[PDB]
Structure formats: C-alpha cells, structure tokens
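Asks: This structure is in structure tokens; I'll ask about it shortly.
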Number of protein chains: 2
Amino acid sequence: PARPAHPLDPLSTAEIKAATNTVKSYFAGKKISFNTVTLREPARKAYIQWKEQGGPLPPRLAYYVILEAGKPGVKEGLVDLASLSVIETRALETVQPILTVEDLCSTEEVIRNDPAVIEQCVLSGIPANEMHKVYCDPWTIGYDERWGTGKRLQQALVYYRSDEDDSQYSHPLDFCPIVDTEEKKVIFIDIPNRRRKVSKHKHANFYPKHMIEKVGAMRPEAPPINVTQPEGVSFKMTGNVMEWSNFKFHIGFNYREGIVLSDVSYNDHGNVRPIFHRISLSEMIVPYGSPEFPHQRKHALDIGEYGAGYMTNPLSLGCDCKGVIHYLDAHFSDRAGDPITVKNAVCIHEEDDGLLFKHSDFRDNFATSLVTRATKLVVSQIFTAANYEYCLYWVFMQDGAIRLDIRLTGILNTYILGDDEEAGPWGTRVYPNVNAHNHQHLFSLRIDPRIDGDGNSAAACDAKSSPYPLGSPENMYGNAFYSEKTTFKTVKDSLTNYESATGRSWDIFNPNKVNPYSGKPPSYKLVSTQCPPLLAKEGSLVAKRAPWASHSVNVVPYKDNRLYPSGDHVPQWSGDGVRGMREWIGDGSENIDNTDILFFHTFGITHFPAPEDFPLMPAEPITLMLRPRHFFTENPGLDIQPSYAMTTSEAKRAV
Amino acid sequence: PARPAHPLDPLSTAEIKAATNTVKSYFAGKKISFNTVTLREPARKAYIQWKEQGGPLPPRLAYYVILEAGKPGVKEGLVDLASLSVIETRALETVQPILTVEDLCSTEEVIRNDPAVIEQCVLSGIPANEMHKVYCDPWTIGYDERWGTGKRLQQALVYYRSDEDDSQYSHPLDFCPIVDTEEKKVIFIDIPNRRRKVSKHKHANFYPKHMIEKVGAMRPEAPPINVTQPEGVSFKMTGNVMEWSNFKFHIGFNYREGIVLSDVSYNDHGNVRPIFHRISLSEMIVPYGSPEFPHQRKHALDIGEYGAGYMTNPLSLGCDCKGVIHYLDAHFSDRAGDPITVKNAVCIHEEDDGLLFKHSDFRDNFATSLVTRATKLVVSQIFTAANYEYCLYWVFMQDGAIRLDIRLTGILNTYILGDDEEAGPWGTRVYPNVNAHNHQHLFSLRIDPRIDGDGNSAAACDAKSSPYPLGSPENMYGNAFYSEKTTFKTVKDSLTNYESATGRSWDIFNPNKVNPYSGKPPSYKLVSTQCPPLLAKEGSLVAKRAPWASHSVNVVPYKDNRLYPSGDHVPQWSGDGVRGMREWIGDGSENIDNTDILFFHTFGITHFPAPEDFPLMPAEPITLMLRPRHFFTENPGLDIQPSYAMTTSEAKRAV
Ligand SMILES: [Cu+2]
Ligand SMILES: [Cu+2]
C-alpha cells in the first residue's frame, strides 16, 4: 500500500485490507476471523531519530489479533506492509480479546432463541411469544472463576421493552444468561435465590413524545446562541498534524484508546520545545459496589474490553460539537477482514474560554487596564459502552496548559428491585422496582513525557507548614510554609495517592535543565483532585485486574509496547500473573530518575446514583490539568493582542 | 425616599443621600466622615413572612459606619429611611473599619512627601527629586502588635516605576512605611537589617508596546469567534429579580460581599421549591508564607478589609463579558456622604455550556440517539485588590445545579531579592531581584439554605469500603462499598475538612421530607475539592483572625446579622475575642439538626509562584458546585428540546 504522510498516521482502509489479505494468505486453508487490525506504532527511539535526526524511516507495521474456529484463545502478530508479509506471530491459547461491536451484536438473538432463557422470561412474567420485547446489554463476563479463559464468554444483562422506543433500563429482569461468544449458545444462567418478576410500571422514558405525555408539554425552543467564525479558524491542519497557538502535535486514533496525541511541542519564540511524546487514555475500570452474586462481575475495563475507538459515536454535524468543526474519520477491520469506517469520530474546533488575564490600576479608577481573552482548542470524541456515554475533550490553552475534560452521561446500569426490597446501602431506588448500584469510574491516563527534551523525572509536591513552631526565631508568627518536593528515585517511590492534607500535585520535569530566573527545572505539573481511592479491597478481583488503579500515580521505565496497564488481552484475565502494570512495576527497584519514563495517572469519580440521574443522566464533569511551571521565563500569552488595553499615559491624554 | 420595588434591593443613590443627610443632622456640629452606607437587609423571618405569608412590609433600613475627627475607632448605627431618623447608634472606640478606595488613594502622596521616606528612597538608590517615580500599594496594616487598633493604620508596600506606564512590581523597595490613615502621617518605617537597593534591571512589562520591544512583534489578531443572540435572551429580569430555566432569585450587591444572591427557588412543573435564602462570599484571607519580618502582616482579608463591592471593576463593554449582556450598576457612599456609582459592576448573560446529556443505542449503530445541549446562566463581577484580580462567576445550570467559578489573575505581590539572595523555600525568584512569596487564597462561602423549605440539616458524606473482609459471606469478592452519612447534631460535629481518602462531600438537606423514589431527604450536595488546609499554625495571627479558615465546613445556628465570620470590623483586630465565627461556634453544643442553619465553606488554592505567573499572571481557576441530589424524582432537564432526537421506530422508517 501507499505510504502515509506521517509514521504515526492510523492505518488507512487500504492498509487494513492489505494487512488482512496478508494474514488470510499466511493462514490459508484455516477458518479465521479478525478481532483487531491496527497500527503498530514505531519505536520511540526510531520515531524521534526519524523526526529530529534525519534518521531511518520506520517500517510501516500492522498489529493483528485473530481467532480460529475450533482453536482456544487467539493468535496475534505483525504484518510488514511494504513487503505484504507476516513478520511475527504467536498463539495465545489462554487469553481472550477485546469485544468488538460485531462480537456483541449477536448476543441478543442468541438469548431470544435459547429454550432455557425463554423459560426464565416466562417465569418472570413475559409470555414466550413476546421474546422480541426482551433485550440484553451484552457485557464481557469480566471474570468468572467457573470458566476462566477456557471459553470466550459474555454475560447478558437482560431488560424488557413494552415498545421498541422505550428506554429499557426501568425494566431489568432478575437473571443473567452466560453466552459462549464463538459457539453462539447460552451455557449457563445465573438465577437468584429470590425471584423478582418483571416490573408492571410504565417505562421511564425521555424522548419528547414521552415527555409530552409525562409532564404535559416540552419547553418552547429557547432563543438561539449562534457561534460563527466568518474569517475561518486560527488552527492549521496538515494531514493529522495540528498547529495552534504555538502548539504542534499529531492527532492519532485507534480502536482501543480512541484519541492519541503525539509529538507535542510548543514553539517558544522560534525555539521549538518538546513537551510530550504521547498522551492518551490507556485503560479504565468501572467497579460496582454491590457484593451480591453475580454483581461482582460488573467492573468493566471499557478501554481494554470494548475499546474507546470501536465504541466511538459518529458525531452528527452541528449538534454534538457546536461551531466551525474539522472532523476526522476512524477506520478499523470487521471480523471478515474488511475495513469499516466511523464517520466524524473526532471533532476538532476552537472555543471561547473566558479571560486569559487582566489587570487594572486602582490609581486612576482602573482606566489603566489590560484584558486579554482566552481561546481553547478542543480535540474530542464521545463513546458509548452499552448504557454509558463518555464524552472526552482534550483541551489546549493559551497559557501553555493542557487539560483533559470528561463528561459522563447516558444511562445508569440498573438491576431489578422487589416491591419491598431495600436498595441501600449498595444502590439507590431511582424509580419503582429499579436498583441503580453504586460504582466508581476510574481512568488511567498514560503520559510519555519529553519535558523540554529527553531525560525526565517525576515528583510529588506537598504543601507543608514550616517544621519550626509558632514563636520560634524561624517562624515567629507561625505563618511559614513551603512546597516539599519528593523526587521519585525508583518505581516504588512513585506509587502515590492524591492527598488533600497537602494539596498534592505531581511534577514531570527535566532535571538536566534550569529555569534562568527561578533556578528550578522546567516542568509540567499535574493538577488533579478527582482522584478516588480504589474502594475494592486488596486481593479483590477488581484490585487484581486493575493493578494501576490502586495508586493515583505509577511511574515506570519506558519500554516499547508498554501501553495497556491491565495487559494486552483483558477480558477474563483473573488478575493473577506478572503482566501490564504489575510487570512494569516488578520489584519496584528500577530507576526512574532522569531517564525515559512513563507516568500513569488514575483519576475519576465515585457515583452514588440519585433520581436526578434517571432515566437519562445529566453530564457529570471530570477534569485534570498539566500546567507549565518553570517551563517558561514569563507568561507565554503576553504577545496575544488584548481585547482592551489602555496605559496610564493614554488614560491621562483622555481626561 | 421612594420605596424600592423589592425589600432586598440595594440602597439607591437617593436612599444613600437620604441616609447620610440623616446621620449628619443627628451628629450636627461634629466633623464626621462616612465609611459605609449600606442596606440593612430585613430579618430572615420578616422577609419570608412578607414574601410567602402576606406578612408585614419590613422597614427600609440603612446601616452606616462613620469616623469623627479626633475620636478613636468608629460609630455605627441604623437609619429608618421612611422617617429619616437614626434608630440605633453606638460608638466602637477599639475597632477599625474597611478601607475604602478614597481611604487608600491618599497614601501615595503622604509617603512621597514624608522626609523619612524620602531619605529611605535616597538610600535605596532613588534621588530625592524623583519621588514622583515612587509608588505604593496601600494595604491594611492587617495586624501589628505595636499599635493594636489604637491608631487607624496602613502599611505602604513600596515600588519604583522608571516610566509611568511600567508595571511597578519588578521593582519593589526594601522598606515598609507605616501610615496613620486619619492623620495622614508616616508614623514608623520598618527597615530590614540587610539593605537591598532598587533593581537596575529593565521593568518587566506587558502592554503591546512593551512586548514589541521584548519579543519583536505581537501575534496577528486571530480570526474572530462571534457570538450573537438574534432573537434575544431566554432569561427575564424584573428589576433585580432573575427568571431563567425555572430558577428565580434576587440579584443583590453590596460594598463588601459584592454579589449577593437571595430567595433562590426552582419551579418544578408548577411547584415552586425554595433552595437557598441567601448565598454570597462572606470573607477571604490570603496568608503569605514568608516568616521574615514584616511579611507576617501580609494576610489580607480582602472582603472584610477592602470590600468586593468597593474594589469592583467597571466592566467594559463587550470585552470582559462576551455576548449579549445585561449590566447592573453599584452604588455606595463616599467620605463626604455623597453617592458614588460603579457603572457596569455586574454582568448577567447566558452562555453555551456543551452537552447537557446524550444517549445512543448500539443496536442500530447509534441511529437511535438523543442529544441535548446545555446553556448556563452567569452572574459575574471582577474586583481588584491592589495587585490581584478576582473574577467571580455565579453559574446556574439546567440540571438544577449551581456553581461558583473563580478565576485568579492580576499581578504577583513581590518583594525585593538581593543579587545573591535565595528566595526559597518561602518564595520564588520570578525575575531578577524579584521575590514572589508563597501564599494561599482562601474564601468563605456563606450559604443560608432553605432546601425545599424550612428546617434543614447538614452532613458529611464519606465513601467507604464495606467493613466486612474479602471472602466473607457479606463481601465475597471484596467489592462492596457505600456512602457513610454523618449528620451533624451540634455545631462541633460540623467542623470538618475535605478528605481525599473518602472523596468527602457534604449534604444540605431537609429531614422533614422524603424523595418518593429513593426514600432519602431532598438535598443539595456540596461538591468541592479545592479545599486547602490552613497552613499557618494554631494560635498564629492568621488562624486567630480567620477562625473560619481552619475547617472546610463550619455550620452554626441562624441568627440575624451573622454575615461576616471574621467580625464586623476586621482591620487591626488581633484575633483575640469572641466575635464572628468564634462567637457563633461558642462552646460547640448548640443544635444544628432540623433548624435554621448557616453553612460556611472554606475553599481556595495554595499558590507557589512560578515565572509563568509574571509579570502578569494567566487565570487560575477555582470551582465548587451545589448539586441537587434526591431533590427531583428524575432529571429535571428532560423537557428541554433536544438538539437532535431520533427514536428506534423513526430510525427504521428512515430505512
Ligand atoms: Cu456512574
Ligand atoms: Cu496567588
């Protein structure tokens, strides 16, 4: 296939087809299906050498995962696209791979046609001839110690719709079919000891036609707020390379992480300074907090088990993203090895962001005044994991800060509640016979930094009172305080949590350089306070399958292909074994001071549902920021034209 | 004077004049000056009776504070505006009041003409005939144990400008004149043991003309983003009463708190439900962290000592607030008893706020989809306390949540640093010879709640793992977790801090009512994580003068006139004595469960300056939110017209 404009560009549709033809030929005569066909990114060293040192062009490689009929687990490998050849391959008989949209599409018809499932619907109050009204959200089984990875399994969380336009989540059923993904058959049904028949209440609906019935009428359309950019946008795109307000970076995308931002630099008045080699979300875990069987199996690692790319929404013009928008499409492979496209998967636009800075002089009643307005650049996607919606916004700012904003919406996962059953303390009755279980949403932000170049370190920064007491010569009035910086020397040192007691932040810094004013190394500081402890206990299934989630920060040495901290193939892993973050941490002794490092940050929220969240939940925001501190020698935005500026002398001339 | 449209309306210019004429007549023959002339708000009970019970119209009252030449401290009292009479009066000989813009603009000429100050400038390298180049930020002395409240005092933080258009903060001088505010005389000068002469470096400037010299050129003007509302706005104002997206409230304003939001309710499909009686910022403290003399005196309580009203910027017009704006003016009294106006003190507008909610069905590739966009209502002011700018945004949202957003900007307070002097650990060298000291910015949000009516309580809510161990029948897989609610019974119980370990939130709730779905009381939940510990030690000046700041939450019984938690007259109070929050806490034993309560929340940031913050600092954000939880029985925004909606049936019809 033709070479891309840029080594980090995602595989084109032609490259995906070329890769799958190559793989089909290599396994000729075998019955195989495609699970993953994606860019294998060039080695970090090879990329930097190519980009900055006139070095070798890295080979264009595709990583694939396939299944073979009648063979356990998966096969994976690499295709060299230039030579149309498989160059690496291996069979992994004891793992299970990510569930694609197709993998999961099939489950509902399997359960609708299964005699044991039909029997359970009838027992639950749904007649056998109304199976078309039965739906399920096909989840990964997550992990079930009865089958391990020996079969590829889904669990069907079952619901009922009185009409196809209903939101089904007011009507969960009590039982849980277990489905063999590849054999397309129900192999078991978890049946509760206490049966609860289908709710007889009206569905809790949310479309305008439903709302008219429920509350009498919709609100009139509000007078509009119109955003226009009649002279175009300030950002410039060259293929997938973005240039805006001195930032330059590559916007990549894949089946798993969704948006991947690479080769991020800031043009500091002609001096182009690296900041990050790569930043993305690398895994998630959404652990539920009901201990009752089988609810322990609700702890989706959405990124590893379904994929933020696979799950991503086509973004419908003028609606999800308001204003003048640049869109990118996403390309994957289906099971047959044919390219599939999701149109308008990523939206790119710039937005007003209030004030950047202002100062006025009281001396002439603020006549002396300067105000400069802020614009932000937003690179966004929205993905749907069954009930949930995750709106993801990568935000670049004119003071050089970078922010990740997330908004959680969609629908609560619900289970049935008996008439006289108490949902607490593990959940909330959000509607009659509806129990919305407690759960956390946790994310693993993966940062491969290059703060002002190569050779970086990380530290925890804690605000502390002076150790000297009130009334001492050193602290006479007891007001002294400082920032205690703990530089991480080894992996073990880095395993740290957010602490409200010290308003903890973390620095990622270049110990080889010095700010000529402050004397401190250039850094980007992680400012992040939505950092829940992992509530699941040590040794729990949740804690074992997501070793990264137990600490707010994990810093490990860089190696190639250290992307996914719960391992490469997540579904049905028990959490036993040295893989992912557990492998990378090892015995905790490896050096992480002044070297190539990877910084994985766990953040998110703890959700205790309330009726406000039902039947459709208003957006709940999550955010973290990476701020330049001691990176610049002064406010980098001062060369932006103010919205208003008047000097003292000018103010005098006009009185 | 004519009666206002509404008992909570600020005093008009006519009422202010009427009040000062009354006071001058009462004190005829005496030489008095006006410090404060402001609405005395009606009693909570009287207001609610008037508003909701056809009760008596509360009298229209003005509170005043005056000084009298040759008398110590102040006099204060009340004027009944209908009868033009002083109805209450007292002398407070041992306090000092808020510093007005006039009180402060006087100081620079005092120091410029003082022989001892001139001598110090000369010693500092500034010739006697260049005193016009010497400037000072006149601060409250804060507290100095050498004078107590026996004289009304300011401390002059002295700077040098080479040219009138310079930003002076690159050039602090080493000494600190102490000025008697009322005698207009320097009484003392704090001189350091180690002298540091004025910096010989160029000023660190930030206007376009300066930037052209420094960096070569400004960036070209960006292509514009234009915001228009061609059919007008969705909000309606009747005088100061706002109506928007079912919210209704009164927008008040005063000299001290700035914006005061009152009588806040939500129209729940015809059922008008109270939320808050009053919400505002009630005090601040900005304690610096250098222990060296005289820097202990840098701990401004900006609200109590200068006033968020007095300090407020006239905004400015189509620049500070972008879009279609409704403005309010502010009115105060000057020293002579004449009304003064700040034009465009408050801006009111509505803004795009991204998505309100979304959900799509994977079954038909997200063809089944509903997306509804969010609009926010913003009521904002910006005030300047010498170097600092505080941008305050009260934000109402369509899910029924209320947010306070703050953006910090303006200029770092700076002190001189010697060539070879190390600024750390108490400050940062942000520019040659410039030391920007560490400091916190803390705010006291005052909430007078009325959650779904009268009789309220508050609680801490902590996320907790089940106490049952992994592998127990109760918690087999170790995943169970819940929210532990600790209802505050007495004042002492409420004295609580934010805790990262439990993701602590606080509920304000009505224990007299029950959500028909969840079974929980209706509540607004305080979600707030920017909650620094007070770093200054117990028994410190800072801790004593700001008793409220040592806990994230303080809940006390309602009584009338319990507004200001550091006392009514803040400057030069030593922090000794039972007044403000210390009085309201008492012995901690008073009931706060199911009664009229006041909830004071301490939030803010800890600032360790970096060169990025200089010479003018990019906005740093602070936020908290109050979210309805168990208040509604479902998402209250579902009757808002979606931006896009397609059902499953519609999707099938569209092929
Ligand atoms: Cu949730
Ligand atoms: Cu600050």
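By Swiss-Prot numbering, chain A shows 18-672, in order.
For all residues, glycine too, the Cβ spot is worked out from N, Cα and C.
Grabbed the feature section from Swiss-Prot, which reads as follows:
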- A:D319 to E: Strongly reduced activity (MUTAGEN)
- A:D319 to N: Loss of activity (MUTAGEN)
- A:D319: active site, proton acceptor (ACT_SITE)
- A:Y405: active site, schiff-base intermediate with substrate (ACT_SITE)
- A:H456, A:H458, A:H624: Cu cation binding site (BINDING)
- A:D465, A:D613, A:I614: Mn(2+) binding site (BINDING)
Asks: Taking Cα atoms as reference points, which of the binding-site residues A:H458, A:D465, A:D613, A:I614, A:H624 is nearest to the residue listed as 'active site, schiff-base intermediate with substrate'?
Replies: A:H458
Asks: Check the Cα-Cα distances from A:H624 (Cu cation binding site) to the recorded positions A:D319, A:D465, A:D613, A:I614 and tell me which is shortest.
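Replies: Considering only the listed recorded positions, the nearest one is A:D319.
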Asks: Return only the integer: C-alpha distance in Å from A:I614 (Mn(2+) binding site) to A:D319 (mutagenesis position).
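Replies: Checking the Cα atoms of A:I614 (Mn(2+) binding site) and A:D319 (mutagenesis position) gives a distance of 25 Å.
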Asks: Using the alpha carbons only, what distance in Å do you get between A:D613 (Mn(2+) binding site) and A:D319 (mutagenesis position) once rounded?
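Replies: Cα of A:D613 (Mn(2+) binding site) to Cα of A:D319 (mutagenesis position) measures 28 Å after rounding.
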Asks: Taking ligand 1 as the reference, state which of the recorded positions A:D319, A:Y405, A:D465, A:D613, A:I614, A:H624 have a Cβ closer than 6 Å to one of its atoms.
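Replies: So the answer is A:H624.
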Asks: Other residues near the Mn(2+) site, CB within 8 A of the CB centroid of A:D465, A:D613, A:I614?
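Replies: My list of surrounding residues reads A:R61, A:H294, A:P466, A:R467, A:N473, A:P574, A:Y575, A:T612, A:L615, A:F616.
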Asks: Could you name the residues, excluding A:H456, A:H458, A:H624, of the same chain that surround the Cu cation site, i.e. Cβ within 8 Å of the Cβ centre of those residues, in sequence order?
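Replies: Going along the sequence, the neighbours appear as A:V303, A:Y305, A:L425, A:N455, A:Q457, A:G621, A:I622, A:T623.
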Asks: For A:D319 (mutagenesis position), which residues in the same chain are close in space, meaning a Cβ under 8 Å from its Cβ, but six or more apart along the sequence?
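Replies: Same-chain residues close to A:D319 (mutagenesis position) (Cβ under 8 Å, separated by 6 or more) are A:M301, A:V303, A:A325, A:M328, A:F400, A:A402, A:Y405, A:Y407.
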Asks: Within 10 Å of the Cβ of A:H624 (Cu cation binding site), how many other Cβ atoms are there?
Replies: 23
Asks: Between A:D465 (Mn(2+) binding site) and A:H458 (Cu cation binding site), what is the CA-CA distance rounded to a whole number of Å?
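Replies: That comes out at 23 Å between the alpha carbons.
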Asks: Can you see whether DSSP assigns A:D613 (Mn(2+) binding site) to helix, strand or coil?
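Replies: For A:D613 (Mn(2+) binding site) - judged by DSSP and reduced to three states - the answer is coil.
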Asks: If you count other Cβ atoms within 10 Å of each one's Cβ, which of the binding-site residues A:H456, A:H458 has the most?
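Replies: Top count of Cβ atoms within 10 Å goes to A:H456.
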Asks: Of all the recorded positions given, A:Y405, A:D465, A:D613, A:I614, which residue's CB has the most CB neighbours within 10 A?
Replies: A:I614
Asks: Taking DSSP as the reference, which of helix, strand or coil describes A:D319 (mutagenesis position)?
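Replies: For A:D319 (mutagenesis position) - judged by DSSP and reduced to three states - the answer is helix.
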